[PDB]
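The block underneath contains the structure these notes are about, expressed in structure tokens.
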There are 4 protein chains.
Amino acid sequence: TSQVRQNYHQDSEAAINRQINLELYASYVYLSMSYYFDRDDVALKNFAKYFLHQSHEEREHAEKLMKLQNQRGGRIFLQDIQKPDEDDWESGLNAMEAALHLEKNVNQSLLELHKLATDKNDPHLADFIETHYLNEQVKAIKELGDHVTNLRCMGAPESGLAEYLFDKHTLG
Amino acid sequence: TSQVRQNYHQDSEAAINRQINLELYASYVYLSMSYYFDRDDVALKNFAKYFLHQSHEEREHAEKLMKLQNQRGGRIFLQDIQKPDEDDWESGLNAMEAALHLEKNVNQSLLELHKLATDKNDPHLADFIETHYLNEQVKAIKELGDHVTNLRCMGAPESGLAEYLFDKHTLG
Amino acid sequence: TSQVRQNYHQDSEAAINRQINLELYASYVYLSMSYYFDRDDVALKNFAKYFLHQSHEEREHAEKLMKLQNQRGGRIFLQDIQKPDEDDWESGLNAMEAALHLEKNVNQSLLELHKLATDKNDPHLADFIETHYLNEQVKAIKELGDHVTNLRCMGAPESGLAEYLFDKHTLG
Amino acid sequence: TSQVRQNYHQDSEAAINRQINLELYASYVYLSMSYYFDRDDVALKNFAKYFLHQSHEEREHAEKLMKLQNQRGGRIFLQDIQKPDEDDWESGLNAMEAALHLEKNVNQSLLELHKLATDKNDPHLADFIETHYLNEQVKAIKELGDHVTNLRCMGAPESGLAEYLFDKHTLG
Ligand SMILES: [Ca+2]
Ligand SMILES: [Ca+2]
Ligand SMILES: [Ca+2]
Ligand SMILES: [Ca+2]
Ligand SMILES: [Ca+2]
Ligand SMILES: [Ca+2]
Ligand SMILES: [Fe+3]
Ligand SMILES: [Fe+3]
Ligand SMILES: [Fe+3]
Ligand SMILES: [Fe+3]
Ligand SMILES: [Fe+3]
Ligand SMILES: [Fe+3]
Ligand SMILES: [Fe+3]
Ligand SMILES: [Fe+3]
């Protein structure tokens, strides 16, 4: 149907649409986390900044997947963006752990998208996933794990002083 | 009860949560339009840029309303962002017309929020709506109307030459 | 009658005079708190700086209300500035809590001034209150609530280590 | 017998020589199109410049492939660069269509080279093809499609004005 489409399986196009939805959902979760930390009864402003930045970055990765869909002659098909599963994120340690899990899920779905690209012999799609998503997911997961470890060693969440100082020193 | 809450009725808290979801919906619609215009068989780069900037601006307003919710002692409650009821926006003129109607609906809902706010003797929320949304939406609807009028006067949608030149001279 | 007076009822003139005295009272309380934190047996320099700046800001608002009184054709009538009902503010957390309540009271009195202003069909005074006081007091109360929340979460007032570090990392 | 040769299959060597020829040919086609638009009876200056830049870039791609052949220890075997199919390219839209077809063909043989390379477990050759050729081809095809779409929507080739305005706005 598209004059530019070449070597671009319809499974790959649907999988790209689903991945776009996933990146937008991650962006939504991060947004809710961020403004949770903006509440006057939490007031961890750098946690808020950190999560809001990650939310904009997930939105950027969704926009790049939409660009990629148009680049391949695919056609973008958007779904509802589900609300996050929680509205109260308990603590900075618990937010960081939910984000760790969220990035692990996103990575796993990216790895399935890669294996689909490879078994459909679409090396452009495989290398796009590699170059723009795979190492970024690994760096994100490593950094979240670092934060989780530090918060836990400092005595979070029972130690609110721990979360305050982490907000000041690591997220500052 | 919040330690900062003062003169913030529950109706306006809920209407703010609804307005947050509405502004997130608006940016979703603009994002869909933007990448429709990035398709290989549409290829109007400045229409795409225009709607992507509108998208980001709507997201910034949603975040501003979240900030106000937290500022007022309210609780942010996020619901699903409904997918745009359209996939193919047909043309630049039709996209501008749909944006005009979207913004008009957002505007009347903002006025209903303001009417509720002044009904409940909450002058900070009313002036906030005024200050940060009312004239912004008026200018936005006026701009979109100008865009619609120009594209129509130029021969859109029958002549793709009109849409091409509007994309270059106005959206450029 | 003034040569410039127009649509300035006597109730709002008197309420402006009362608000002038209230804002002078607020700055007096902040000044007392500031130098409490300068005592040799308290010695939290940035708490002191913070409350002295709040004091000067309240004095600037009192002077702004005086300027508005003169602008509207009214007569400034000054009454005694009542001494703060406390000498010893006990701790940084308790000082922040007292400031939170002070500002909350000032805010509801500002809303009563606005309600009177819109009762009397005086839209300039109402928008002036909005513009120059309503969102300022909202931001102030939110900031003080954040401060209270952090100091509490950090272990104040039991651990003077929390107050020391808050003084360094947040008020610094 | 190359002292540097390692994991470089004789089929990979030959396929690289064929790709070198194909890129020099793409360069020749672009050169012929560019000087067709420099004709006094066509005289579309920016079409000319665009296709000259495409020709210089295609020959840089050829030289990168020759350098790759040497890095891997294979041997450059060059062949005739065939003259293009057409001397007269008819119009700007027809030229853009021929360019789109030509680049889709270059892309198909690049994908075949990647399949060969991964069939021979030559991951260096694969990743080289990926990062220096495959996304550049995907972007080139997307861009030519966009151009064709605009020429068509504007009413080319029947409207000489459409191609004039496209020359001035998109290509200038
Ligand atoms: Ca790769
Ligand atoms: Ca429809
Ligand atoms: Ca006492
Ligand atoms: Ca020949
Ligand atoms: Ca690879
Ligand atoms: Ca280019
Ligand atoms: Fe991501
Ligand atoms: Fe991510
Ligand atoms: Fe808006
Ligand atoms: Fe808007
Ligand atoms: Fe004040
Ligand atoms: Fe104040
Ligand atoms: Fe090439
Ligand atoms: Fe090329």
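Residue numbering for chain A follows Swiss-Prot; the residues present correspond to positions 6-177, in that order.
This deposition comes from X-ray crystallography, 2.3 Å.
From the backbone N, Cα and C atoms, a Cβ is placed for every residue, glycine too.
Shown in sequence order, A:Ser114 are the residues of the chain, 6+ apart in sequence, with a C-beta less than 8 angstroms from the C-beta of A:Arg23 (mutagenesis position). For the published mutagenesis A:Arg23 to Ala, Swiss-Prot gives the following note: Abrogates interaction with NCOA4. Fails to localize to punctate lysosomal structures.
For the published mutagenesis A:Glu28 to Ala, Swiss-Prot gives the following note: Reduces iron binding and oxidation rate; when associated with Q-87. Around A:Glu28 (mutagenesis position), the same-chain residues six or more apart in sequence whose CB sits under 8 Å from its CB are A:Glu63, A:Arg64, A:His66, A:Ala67, A:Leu70, A:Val111, listed in sequence order.
For A:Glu28, A:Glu63, A:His66, the entry in Swiss-Prot reads Fe cation 1 binding site.
Within 10 Å of the C-beta atom of A:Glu63 (Fe cation 1 binding site) sit 24 other C-beta atoms, taking all shown protein chains into account. As annotated by Swiss-Prot, Fe cation 2 binding site applies to A:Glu63, A:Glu108, A:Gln142.
A sphere of 10 angstroms centred on the C-beta of A:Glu108 (mutagenesis position) encloses 23 other C-beta atoms. Per Swiss-Prot, mutagenesis A:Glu108 to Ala is noted as: No effect on iron binding but the oxidation rate is severely reduced; when associated with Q-87.
Under 6 Å, Cβ to nearest atom of ligand 8: this is the test, and of the mutagenesis positions A:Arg23, A:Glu28, A:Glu108 it is passed by A:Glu108. Cβ neighbour count for A:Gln142 (Fe cation 2 binding site) (all protein chains, 10 Å cutoff from its Cβ): 19.
A:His66 (Fe cation 1 binding site) is surrounded by 21 other CB atoms, counting those within 10 A of its CB over all protein chains shown.
The secondary structure of A:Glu108 (mutagenesis position), as reduced to three states from DSSP, is helical.
Counting in whole angstrom, A:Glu108 (mutagenesis position) lies 7 from A:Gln142 (Fe cation 2 binding site) by their C-alpha atoms. Not a single one of the recorded positions among A:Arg23, A:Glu28, A:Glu63, A:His66, A:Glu108, A:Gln142 has a C-beta coming within less than 6 Å of an atom of ligand 10.
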